[PDB]
Amino acid sequence: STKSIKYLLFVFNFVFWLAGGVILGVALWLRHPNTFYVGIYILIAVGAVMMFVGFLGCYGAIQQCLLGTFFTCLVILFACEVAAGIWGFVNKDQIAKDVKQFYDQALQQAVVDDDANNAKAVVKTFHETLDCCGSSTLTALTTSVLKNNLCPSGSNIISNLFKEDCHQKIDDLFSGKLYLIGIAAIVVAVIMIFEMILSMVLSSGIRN
Ligand SMILES: CC(C)CCC[C@@H](C)[C@H]1CC[C@H]2[C@@H]3CC=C4C[C@@H](O)CC[C@]4(C)[C@H]3CC[C@]12C
């Protein structure tokens, strides 16, 4: 094949193959009162989908069924994104309250149970991503005074009583910051159609 743009897809999907394997491997590490595990299995499914889809896309450099299956994977994923996009939009508070309950159970097990490497890693990343600590402003104090290894960066104890907690940012992420999720969703939508067109171009180009 003459076109090197077909050769680009191998590197692009191989990134998501390793990312799929890492996300799958990290999700299994977090697996190591079920709502916290309910959110963990979503990461297991996401990590497994990105692995086998990233497998077909990456291994598409070998050049077929393999490539044709990869194109069908992008079509079904695009239709499920539309379904998850419209439904997730109309139920924006349903998943928001579920992210709350996920964060609440993760924070409880991280503070009370000191041997919970999974609960700490989840809440710590939630803290570094949202600049929060504790569920309520009272939980911000209990976490900062006791389990300060969870609060993000060098945030002191006094700085958490005035800052907004995660139960404020989780809602603000879904309410005011829904434009951010819309961007990320469309970004996934435009890279799917871009890989879809480039997949049938590769199939029409590999014919020699
Ligand atoms: C389970 C729901 C509610 C959470 C959202 C899951 C999303 C973020 C996950 C699940 C499946 C994932 C996709 C799986 C396959 C591909 C094709 C690949 O070439 C680019 C990455 C891409 C497009 C992944 C993007 C992220 C993805 C869409």
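In order, the residues displayed for chain A correspond to 6-37, 55-85, 88-232 in Swiss-Prot numbering, which applies throughout.
According to its header, the structure was obtained by X-ray crystallography, 3.0 Å.
The backbone N, Cα and C atoms fix where each Cβ goes, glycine too.
Here is what Swiss-Prot says about this protein:
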- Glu219: cholesterol binding site (BINDING)
- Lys116 to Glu: Reduces binding to integrin (MUTAGEN)
- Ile119 to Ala: No effect on integrin binding (MUTAGEN)
- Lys121 to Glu: No effect on integrin binding (MUTAGEN)
- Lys124 to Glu: No effect on integrin binding (MUTAGEN)
- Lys144 to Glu: Reduces binding to integrin; when associated with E-148 (MUTAGEN)
- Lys148 to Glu: Reduces binding to integrin; when associated with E-144 (MUTAGEN)
- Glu188 to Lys: Mildly reduced affinity for HCV protein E2 (MUTAGEN)
- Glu188 to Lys or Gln: Strongly reduced affinity for HCV protein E2; when associated with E-196 (MUTAGEN)
- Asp196 to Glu: Strongly reduced affinity for HCV protein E2; when associated with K-188 or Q-188 (MUTAGEN)
- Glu219 to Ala or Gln: Reduced affinity for cholesterol binding (MUTAGEN)
Length of the line joining the Cα atoms of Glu219 (mutagenesis position) and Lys144 (mutagenesis position), in Å: 37
Deposited-model gap closure distance - 17 residues unmodelled, Cα of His37 to Cα of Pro55, Å: 15
Across 2 unmodelled residues, the distance in Å between the CA atoms of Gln85 and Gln88: 6
Among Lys121, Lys124, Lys144, which are mutagenesis positions, the residue with the most C-beta atoms within 10 angstroms of its C-beta: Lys144
Listed mutagenesis positions adjacent to ligand 1, that is, members of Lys124, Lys144, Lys148 whose C-beta is under 6 A away: none
Under 8 Å by Cβ from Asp196 (mutagenesis position), counting only residues of that chain that are 6 or more apart: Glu188
Mutagenesis positions listed as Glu188, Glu219, least Cβ neighbours within 10 Å: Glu188
Euclidean distance between Cα atoms of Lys124 (mutagenesis position) and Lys144 (mutagenesis position), Å: 16
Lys124 (mutagenesis position) and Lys148 (mutagenesis position), distance between Cα atoms, whole Å: 15
Listed mutagenesis positions (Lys116, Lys148), ranked by Cβ neighbours within 10 Å, top entry: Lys148
Cβ neighbours of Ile119 (mutagenesis position) where a neighbour is any other Cβ within 10 Å: 15
